[PDB]
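Structure record follows, encoded as structure tokens.
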Amino acid sequence: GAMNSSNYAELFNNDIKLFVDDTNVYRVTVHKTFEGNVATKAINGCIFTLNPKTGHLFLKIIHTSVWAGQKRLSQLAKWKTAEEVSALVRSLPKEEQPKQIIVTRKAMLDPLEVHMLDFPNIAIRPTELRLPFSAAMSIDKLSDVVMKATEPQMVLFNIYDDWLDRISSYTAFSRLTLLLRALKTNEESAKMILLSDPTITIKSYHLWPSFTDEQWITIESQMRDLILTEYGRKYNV
Amino acid sequence: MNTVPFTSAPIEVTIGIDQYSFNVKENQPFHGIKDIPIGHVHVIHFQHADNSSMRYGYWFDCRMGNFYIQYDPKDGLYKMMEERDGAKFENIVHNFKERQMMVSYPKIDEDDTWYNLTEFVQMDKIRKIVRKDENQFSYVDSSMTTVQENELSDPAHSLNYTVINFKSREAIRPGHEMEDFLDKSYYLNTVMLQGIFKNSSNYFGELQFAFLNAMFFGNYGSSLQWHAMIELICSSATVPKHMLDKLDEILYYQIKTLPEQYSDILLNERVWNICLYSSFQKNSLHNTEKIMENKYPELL
Ligand SMILES: COC(=O)CN1CCN(c2nccs2)CC1
């Protein structure tokens, strides 16, 4: 069934699972035409498929050519996501395939279920959590690989960098979702928080700065303040 | 015209014959039903006065033998049986017809209702859905589950309707997932019509037989099967034009006949709103949509 606050520790047990987010698969800019009508222009996209235990991120880049000559693109985008997730699972060795796939939006359930009929043992689940994975495109190195791609492409990342050396997957996921929530509520403030001090760098093989434990506590505190703030600024409280 | 003799009516019962029904009192001098139209299947059905639980009944065709009802006091129900001895059946039937102890099947001459509800239903197909080969008639009741219901528990007492499941490998061609889920024409025309049913007449017969079992026995899995078969057509972009025309007639008479007070349990809001207003065939069921809007606008 659904994934919610009551069964949250299930994400960090030893059953392989994947989160699938499709919010950045079909992306457009809207503009005016010379005749004063409106038109969209698509830009590159990506499926965000994450193992929350390990931090492994399978980023499938969705090049704009896949939309050429197609109709009802927002509906097709869901089916294309399910087609790509299904293809990924089939490419993994059997002991690497997930036992559950949790989708962040309920419109992905039927598309994914139909694409995965060959895998009756893999449970396809929704969630009640309002997870901030749409903000993945605010992570600079991820945005950059998507925008540069000239063809369909899969890139592999670890979204926790080396954090699991020092913390559990439950704390790494909490850290990630606080960072993404912040980036989604106010990207500019969030990014200033992360990069202000120039003596803390992002290693070439990482996505985030090389903070110490103490510095992560400070950083984490500053992200909470930002989120509560914006929530006042937004709700005047 | 043919006749179903009752040995006797020991327990107070409401008796149904097709869309007609009448009350018989405990130990009333009732000896059965006459002037039944030849040419159609028929259903004779029962609801005890003491226990409104378990509606039950028998599908039969008088061309296939001489049948009578005899109350069994051990099993507690009106049982249909076949008399092999023809001359001896004629004597009994003639004796009660002289003594006027039978109700006449009350068909109005203008009235095509039963023909319209049963146009494609055949006894031979009924007997494949209801497996009890030693009898020429078929027993159905409220509680019998379907083959698909048992997959989701006595197999001998089941309704073997054709399993339809929109999220199944049968329904979905590899590499056509989105096409086949959003447009079910492959599943309808190739898998079901060409492959399983062979023609649309057999398809329409099962659909009519499921509706009738839903309406007369309140059989839930039958209702499920009737809606599934409507939805498969309404959700296919490509359907032969003759099939749409007959579907509209079929459902029209089903909707006309449904008791008004049973609409809340026999009609599935989602399926009907989808079928009439969202599906490929939203504009192809003129008679059915008009009767539905004028009789059950609440559901829509
Ligand atoms: C050997 O046992 C019997 O013969 C008993 N039956 C006689 C025929 N009975 C029928 N009623 C109407 C048509 S046939 C029912 C009872």
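The chain as shown is numbered from 1 upward.
Any Cβ shown, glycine's included, is placed from N, Cα and C.
Secondary structure at A:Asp21 (mutagenesis position), as computed by DSSP, is strand. While the structure shown retains the original residue, Swiss-Prot records the mutagenesis experiment A:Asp21 to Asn (Swiss-Prot position 1853) with this note: Reduced growth at 30 degrees Celsius. Strongly reduced growth at 16 degrees Celsius.
Cβ neighbours within 10 Å of A:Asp22 (mutagenesis position), excluding its own Cβ and spanning all shown chains: 28. Mutagenesis annotation in Swiss-Prot: A:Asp22 to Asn (Swiss-Prot position 1854), described as Reduced growth at 30 degrees Celsius. Strongly reduced growth at 16 degrees Celsius; the structure shown retains the original residue.
A simple way to gauge crowding: the CB of A:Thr23 (mutagenesis position) has 20 other CB atoms within 10 angstroms, across all the protein chains here. For the published mutagenesis A:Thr23 to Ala (Swiss-Prot position 1855), Swiss-Prot gives the following note: Reduced growth at 30 degrees Celsius. Strongly reduced growth at 16 degrees Celsius.
For the mutagenesis of A:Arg105 to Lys (Swiss-Prot position 1937), Swiss-Prot gives this note: Severely impaired growth. Reduced growth at 30 degrees Celsius. Strongly reduced growth at 16 degrees Celsius. The structure shown keeps the original residue. Listed in sequence order, A:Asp21, A:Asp22, A:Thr23, A:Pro126 are the same-chain residues six or more apart from A:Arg105 (mutagenesis position) with CB atoms under 8 A from its CB.
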Other C-beta atoms that fall within 10 angstroms of the C-beta of A:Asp21 (mutagenesis position): 22
